[PDB]
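Here's the structure, in structure tokens; my notes come after.
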Amino acid sequence: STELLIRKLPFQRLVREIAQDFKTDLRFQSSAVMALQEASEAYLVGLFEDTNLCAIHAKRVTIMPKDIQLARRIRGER
Amino acid sequence: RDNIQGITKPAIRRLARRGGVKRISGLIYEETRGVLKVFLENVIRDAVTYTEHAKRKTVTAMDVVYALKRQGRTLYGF
Amino acid sequence: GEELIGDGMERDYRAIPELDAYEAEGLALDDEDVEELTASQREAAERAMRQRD
């Protein structure tokens, strides 16, 4: 059940920082932070797959931000 | 507190490694950080809203699942 | 133009007990029963969130 992608302490402290922009006295469940972490890791791993293809299309091994932006644009994220 | 910098250069390589990525540009680190910030902001804002409507200050794992499904993501486990 | 596979890989996958677990701060102070959303609570939220221009 163990997965080392984003570290647990720096992830929590970022979720805690982002929630502060929206509301004070917010507490998270251990389960809630774990849900957002699996979600973020799954989104980014999946987007890294799609950006990888965009590079290959431009016939490159080295991934560039133009590939991240394309992948996101086709998904309808911009 | 700048906790986006907590999505370190090691963690970005580990996600790209898992993404099948062979090589990576330098500009990717600050690009990937931005893509995460935006996804986390949009998912947390929606989650915080469900917390508010259910008249509590505790973010549950299901407030995260409802926020994700609205933002087009479906996490298995719930 | 950085490379991702070869020497220095092992080092990226090291265990750091101190960072590999969640802090008490920020999390829920106690194991109290938490109110889960009804159909009304879910809809009134979903309606308001769409109505965000």
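Residues displayed in chain C correspond, in order, to Swiss-Prot positions 69-121.
Going by what the header records, the deposited coordinates were determined by X-ray crystallography, 2.9 Å.
Backbone N, Cα and C define each Cβ position, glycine as well.
All protein chains included, C:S108 (mutagenesis position) registers 9 other Cβ atoms within 10 Å of its own Cβ. A helical conformation is recorded for C:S108 (mutagenesis position) in the three-state DSSP classification. C:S108 to A appears in Swiss-Prot as a published mutagenesis result, with the remark: Reduces phosphorylation by ATR.
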